[PDB]
Amino acid sequence: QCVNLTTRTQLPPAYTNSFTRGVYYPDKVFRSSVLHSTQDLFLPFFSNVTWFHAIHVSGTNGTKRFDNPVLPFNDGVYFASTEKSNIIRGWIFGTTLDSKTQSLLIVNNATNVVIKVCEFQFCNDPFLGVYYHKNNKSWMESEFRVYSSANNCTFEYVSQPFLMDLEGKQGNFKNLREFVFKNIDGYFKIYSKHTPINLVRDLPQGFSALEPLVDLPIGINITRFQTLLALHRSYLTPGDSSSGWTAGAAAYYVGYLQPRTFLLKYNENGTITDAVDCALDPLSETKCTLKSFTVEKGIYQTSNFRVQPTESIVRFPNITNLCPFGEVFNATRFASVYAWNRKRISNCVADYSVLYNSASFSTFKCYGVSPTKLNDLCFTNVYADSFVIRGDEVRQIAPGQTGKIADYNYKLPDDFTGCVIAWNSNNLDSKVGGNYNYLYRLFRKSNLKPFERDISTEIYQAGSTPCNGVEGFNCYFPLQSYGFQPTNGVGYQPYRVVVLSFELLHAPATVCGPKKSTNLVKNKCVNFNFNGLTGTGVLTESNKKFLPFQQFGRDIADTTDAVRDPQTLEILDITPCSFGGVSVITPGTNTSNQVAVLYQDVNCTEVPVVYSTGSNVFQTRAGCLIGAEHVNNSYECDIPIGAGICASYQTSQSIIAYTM
Amino acid sequence: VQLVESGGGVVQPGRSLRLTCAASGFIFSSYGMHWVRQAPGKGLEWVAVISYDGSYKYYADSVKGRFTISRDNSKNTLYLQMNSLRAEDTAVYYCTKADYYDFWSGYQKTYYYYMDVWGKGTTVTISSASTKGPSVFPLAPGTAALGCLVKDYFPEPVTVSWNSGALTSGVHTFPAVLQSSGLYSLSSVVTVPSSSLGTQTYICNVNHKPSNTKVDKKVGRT
Amino acid sequence: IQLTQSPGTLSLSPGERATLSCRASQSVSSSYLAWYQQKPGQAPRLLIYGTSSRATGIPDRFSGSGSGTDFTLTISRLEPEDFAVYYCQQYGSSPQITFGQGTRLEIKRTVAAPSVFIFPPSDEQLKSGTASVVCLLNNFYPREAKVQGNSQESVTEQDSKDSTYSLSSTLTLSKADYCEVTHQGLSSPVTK
Ligand SMILES: CCC1=C(C)C(Cc2[nH]c(Cc3[nH]c(CC4=NC(=O)C(C)=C4CC)c(C)c3CCC(=O)O)c(CCC(=O)O)c2C)=NC1=O
Ligand SMILES: *[C@@H]1O[C@H](CO)[C@@H](O)[C@H](O)[C@H]1NC(C)=O
Ligand SMILES: *[C@@H]1O[C@H](CO)[C@@H](O)[C@H](O)[C@H]1NC(C)=O
Ligand SMILES: *[C@@H]1O[C@H](CO)[C@@H](O)[C@H](O)[C@H]1NC(C)=O
Ligand SMILES: *[C@@H]1O[C@H](CO)[C@@H](O)[C@H](O)[C@H]1NC(C)=O
Ligand SMILES: *[C@@H]1O[C@H](CO)[C@@H](O)[C@H](O)[C@H]1NC(C)=O
Ligand SMILES: *[C@@H]1O[C@H](CO)[C@@H](O)[C@H](O)[C@H]1NC(C)=O
Ligand SMILES: *[C@@H]1O[C@H](CO)[C@@H](O)[C@H](O)[C@H]1NC(C)=O
Ligand SMILES: *[C@@H]1O[C@H](CO)[C@@H](O)[C@H](O)[C@H]1NC(C)=O
């Protein structure tokens, strides 16, 4: 079945420009008339994409090309076909592309669309073939020479049958067929878009977002792919199986996905009608900064510049031990409210998710941290204070509140960061005949400081004569019993109340998570969140040699410069991957496309460390400019650059800088 | 490489003072700093710590929340504010820099921490007593000893010599010890042969710089 | 955290091995320790860190060992510049690091007999309105002694040319308020 084709000629590789093609819907969220910013694997605008063509040029030893080479897959592929006679028939994806590994085949064999994930012995020169029969003028599918064997097939889909037009056509290419292929978490994602065209070469400029086509659960590694094309045989192609063939005109183009940040416009029907590639050029940077497709004239420094980050790293001290929260909450006996029981929690990995998701808790109210944000915040001490009170008093356990319980039994600070759980305990903690095992302090001469336990037996003086410590008249014992009964009202029913205080210090992380750590890389512009401190930049091995039991150092501007990861205890240094705050000067997009770039606090000799570098630079004490041209004329300030420098779009027509 | 201390002197109990520490010979923005004190006739004691930038400042529990530490990197200067000053803090203060030796291990980073350079330090005296002049008194007498007793003076440092510095053999100057009244006093003695006492004169010279007093006292024989 | 030292006082002659012990009340890592020295009236200087390494510019005679909670500083030969006070310090189990107590490492020699002198208060001292009694003892080793309604003693630092100690006892008395020496070397009390 495998045949190595001959008679190909040599031709240098060709390239073209992708314009603004290749945008696809990155999710399935229901939208209408909104702009949305997202970092995902996209084809950069105006990329040099590779151009491949199946043709047979007229003349003696005319160029004869049938392009089906192996290509890398990397992080995903944008593919575009310009067709008239349907030469491109599909693809194969894999790593070895032999029976040693599994491979994916997506091929349209003129009767069906076939998708198969199997161990394939693919041919070195795989192809499909159509035969033209002169006598009845019929173009019929004749050859299928993709693989020589298929074993351990694990996925198979065959579409409903059809009969496709296989005729070799005359004229210009008439259909553009675009695909975006991704391999994410074992799922092969296919997005596609079909467009009528009329051209001989290149790609159309019109914008069209690709619509997600299919999501295949195949779970295979993909690093390489090959295009499957259909050739032609007829009485006009004498020769053997290797040489008796010709190529019907067709072209295809390959561009490569990479992590890019796009601003996408969703219209009233949710269709992506336009997009901005933030890192294409400063104008796109301004548009992404202002969250708008239209930007008015002015000077903006917050636009800055981004090479973007590559990957994210999460690190925490490696602790797997389970916390005893379940043991504490499921205990049989507790202390009283005046003797609130305190347990310290340290050296553990947390599981608050199940506690929050539990439906057996009457009141679960938190201050300082939201339950969703709690999983990603990292603590050094946990304090669990447990007691039991009647249901109506539960509302008194809250910051900045008064009442006998708050004043005399348990206090909370006005700057409390922590959360409170309380839930009904009528059956377990109440019984007939009264309960004298839970009491409360009702009478004392002052309030309590926050987090202060007291079990004093000082006899309260309620009259005008000292008791001297002996029970008498108007002489009250400070503690009184609730006397819970199971037949009373809901307000009198006992309730278990616990408070979790998340004590944060400047100390090594102790109990945090639950989230798995990730391998560490350096010398790359990445996102990171060390112990709950989040940043974007490049991590380098630099030494400041600070103190033991220190975690971060700060500059004058109060931004983190040094970090100490837990699993290594290494002194990493943070460097911003930008060139600093760079200012853009614009006269408005709807008026002109020329812009000026001011590198504040930057010399013109550092700029080279899209305008690549200085070509005609004016230097002021405010910085370097590349777009504005000096004139000896003086005019009223229109856009004040600063330091006596003002700019405007004036005479030719260009942005010029002047000094009144 | 060296460091200098300044700000020491005399303070009433209950006031505030600012001690300053300066450094020369090394980069001041790459190391932390420690304040460690020594009580008279006692061991060393931790006081305070400041990091390189001013984001980690702990304190000893014995003086927790009392002293305040600060630094200015631009002027290469270190300041210590003493608030709620007590009478126990009469001592000597040293400012030193933290350093550590680095060692690599299996997926680890081991630090041998220590302190390497120490300044001469500055003394601090805490007493409600006022300044007093020196009361110099004679001590009438093989070999025999005679001396001069200096009583009711303040501060601690005082200078005693004999024979205008022309006598340095057998001289014993005892360290001062505070008495019940709170005034430092001591005695200085010299031993000489008995025959020379009746043939050679002897003088005791007392220098007290804070009061700027020079006293020449003769010792007679009873 | 706190540490304890052993022995409380040490007196050996030059040219023999010296051993000092530092003990902990809580387990610490043996790579988190240091030893410093201090001679009177001088800034303390680094000697050892990590119980196994040496500091820059210090001779080999200083060495360290130990682990757990028991630590040991060792000196092979003793020269006159090793005669000072020594401290052991932990600086990695933080915060609130603490120092040692303090060991005096002095000279021991042959027993010597103190010279004992008595001094009554001067007449002009009584004219001023004060009174004092000076019981002076000079040139005696060892330094422990009991001298005899209040006492105020003073022990000077040893002279590094004869290795002796000079002691003075001051008995303070008012205008109107109207000596016992015992020593290890002495085998008979001497009274003034
Ligand atoms: C690479 C192989 C390939 C082949 C062969 C074709 C051929 C094809 N495909 C289709 C239609 C088609 N084909 C497909 C998917 C598809 N057909 C294939 O053979 C392959 C491969 C795919 C995608 C994975 C869709 C989603 C549609 C409808 C698109 C629309 O109408 O908006 C036609 C008839 C409609 C026309 O002429 O535009 C024809 C002739 N499309 C391809 O993608
Ligand atoms: C095609 O060529 C490759 C490499 O030259 C060779 O390994 C293979 O056997 C050939 N197959 C056929 C059918 O000629
Ligand atoms: C694409 O690559 C070619 C080959 O080096 C290069 O000449 C061209 O400038 C590149 N174009 C872009 C837009 O990067
Ligand atoms: C195309 O492939 C399907 C599935 O393997 C097969 O059933 C069908 O016969 C093929 N078409 C031709 C023309 O061989
Ligand atoms: C044309 O002729 C060939 C050869 O006889 C035959 O295989 C094919 O089916 C014919 N086409 C039609 C449409 O009848
Ligand atoms: C599938 O691959 C495994 C590889 O270990 C092989 O043992 C097995 O025989 C294969 N299945 C079939 C049906 O041959
Ligand atoms: C949007 O939907 C409306 C009907 O809901 C339709 O008439 C219109 O053509 C669609 N597209 C645009 C751009 O309005
Ligand atoms: C408490 O007991 C219940 C009932 O057996 C059990 O399902 C739960 O895991 C335990 N822990 C917590 C935190 O609820
Ligand atoms: C994780 O903890 C284990 C338990 O001792 C340790 O062996 C391992 O080195 C740790 N991983 C680190 C420190 O990266």
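Quick note: numbers on chain A are straight from Swiss-Prot, i.e. 14-622, 635-676, 689-697, in order.
According to its header, this structure was worked out by electron microscopy, 4.3 Å.
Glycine is no exception: its Cβ is also placed from the backbone N, Cα and C atoms.
As annotated by Swiss-Prot, domain 'BetaCoV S1-NTD' applies to A:14-303, with the evidence given as sequence analysis.
The domain 'BetaCoV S1-CTD' annotation in Swiss-Prot covers A:334-527.
Sequence-distant neighbours of A:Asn121 (mutagenesis position) (same chain, 6+ apart, CB under 8 A from its CB) are A:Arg102, A:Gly103, A:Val127, A:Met177. In the three-state DSSP assignment, the secondary structure recorded for A:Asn121 (mutagenesis position) is strand. Where Swiss-Prot documents A:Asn121 to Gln as a mutagenesis experiment, the accompanying text is: Partial loss of biliverdin affinity.
Secondary structure from DSSP puts A:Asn331 (mutagenesis position) in coil. Among the mutagenesis results in Swiss-Prot, A:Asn331 to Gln has the note: Reduced viral infectivity. The residue drawn here is the original one.
The annotation that Swiss-Prot gives for the mutagenesis experiment A:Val483 to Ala reads: Increased resistance to neutralizing antibodies. DSSP assigns A:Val483 (mutagenesis position) to coil, not to a helix or a strand. All protein chains shown were included, and the count of other CB atoms within 10 Å of the CB of A:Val483 (mutagenesis position) stands at 8.
Per Swiss-Prot, mutagenesis A:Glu484 to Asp is noted as: Increased replication in human TMEM106B overexpressing cells.
In Swiss-Prot, a mutagenesis experiment is listed as A:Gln493 to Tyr, annotated with the note Reduced host ACE2-binding affinity in vitro. A C-beta separation below 8 Å, combined with a sequence spacing of at least six in one chain, links A:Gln493 (mutagenesis position) to A:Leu452, A:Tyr453, A:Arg454, A:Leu455. In the three-state DSSP reading, A:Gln493 (mutagenesis position) counts as strand.
Per Swiss-Prot, mutagenesis A:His519 to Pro is noted as: Increased resistance to human covalescent sera neutralization. In three-state terms derived from DSSP, A:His519 (mutagenesis position) belongs to neither a helical nor a strand segment and is classed as coil. Other Cβ atoms within 10 Å of the Cβ of A:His519 (mutagenesis position), summed over all protein chains shown, number 14.
For A:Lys147 (variant position), the same-chain residues that are 6 or more apart in sequence and have a Cβ closer than 8 Å to its Cβ are A:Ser247, A:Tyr248. One natural variant named in Swiss-Prot is A:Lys147 to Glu, and its note says In strain: Omicron/BA.2.75.
For the recorded site, A:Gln183 (variant position), the DSSP three-state label reads coil. Around A:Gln183 (variant position), no same-chain residue at least 6 positions away in sequence has a Cβ under 8 Å from its Cβ. Swiss-Prot gives this note for the natural variant A:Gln183 to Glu: In strain: Omicron/XBB.1.5, Omicron/EG.5.1.
Under natural variants, Swiss-Prot gives A:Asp253 to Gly with this note: In strain: Iota/B.1.526. The secondary structure of A:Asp253 (variant position), as reduced to three states from DSSP, is coil rather than helix or strand.
In the three-state DSSP assignment, the secondary structure recorded for A:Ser371 (variant position) is coil. The Cβ of A:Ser371 (variant position) has 12 neighbouring Cβ atoms from other residues within 10 Å, across all protein chains displayed. Swiss-Prot documents A:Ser371 to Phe as a naturally occurring variant and attaches the note In strain: Omicron/BA.2, Omicron/BA.2.12.1, Omicron/BA.2.75, Omicron/BA.4, Omicron/BA.5, Omicron/BQ.1.1, Omicron/XBB.1.5, Omicron/EG.5.1.
Within 10 Å of the Cβ of A:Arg408 (variant position) there are 13 other Cβ atoms, across all protein chains. For A:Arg408 to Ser, Swiss-Prot lists a natural variant annotated as follows: In strain: Omicron/BA.2, Omicron/BA.2.12.1, Omicron/BA.2.75, Omicron/BA.4, Omicron/BA.5, Omicron/BQ.1.1, Omicron/XBB.1.5, Omicron/EG.5.1.
The Cβ of A:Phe490 (variant position) lies under 8 Å from the Cβ of A:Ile472, A:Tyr473, A:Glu484, each of these being in the same chain and 6 or more residues away along the sequence. Quoted from Swiss-Prot for the published natural variant A:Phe490 to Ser: In strain: Lambda/C.37, Omicron/BQ.1.1, Omicron/XBB.1.5, Omicron/EG.5.1.
In the three-state DSSP classification, A:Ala653 (variant position) falls within coil. In sequence order, A:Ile598, A:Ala609, A:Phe643, A:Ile666, A:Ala672, A:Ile692, A:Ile693, A:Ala694 are the residues of the chain that are 6 or more apart from A:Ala653 (variant position) and have a CB within less than 8 Å of its CB. Per Swiss-Prot, natural variant A:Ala653 to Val is noted as: In strain: 19B/501Y.
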- Sort the recorded positions A:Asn331, A:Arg408, A:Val483 by C-alpha distance from A:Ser371 (variant position) and give me just the closest. A:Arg408
- Cα-Cα span in Å, A:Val622 to A:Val635, with 12 residues unmodelled: 14
- Item | Candidates A:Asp253, A:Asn331, A:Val483, A:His519 (recorded positions) - the one closest to A:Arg408 (variant position) by CA | A:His519
- Task: Please report, as a whole number of Å, how far the Cα of A:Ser689 is from the Cα of A:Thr676, with 12 residues unmodelled between the two.
- Result: 5
- Would you list the recorded positions among A:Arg408, A:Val483, A:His519, A:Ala653 that come within less than 8 Å, Cβ to Cβ, of chain B, in the order they occur in the sequence, writing 'none' if nothing qualifies? A:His519
- Message: Below 8 Å Cβ to Cβ and six or more residues apart, same chain only. Which residues does that give for A:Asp253 (variant position)?
- Response: none
- Task: Measure from each Cβ of the recorded positions A:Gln183, A:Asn331, A:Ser371, A:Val483, A:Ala653 to the atoms of ligand 2 and list the residues where some distance is under 6 Å.
- Result: none
- Enumerate same-chain residues with a sequence separation of six or more from A:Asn331 (mutagenesis position) and a Cβ-Cβ distance below 8 A; give 'none' if the list is empty. A:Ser530, A:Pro579, A:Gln580
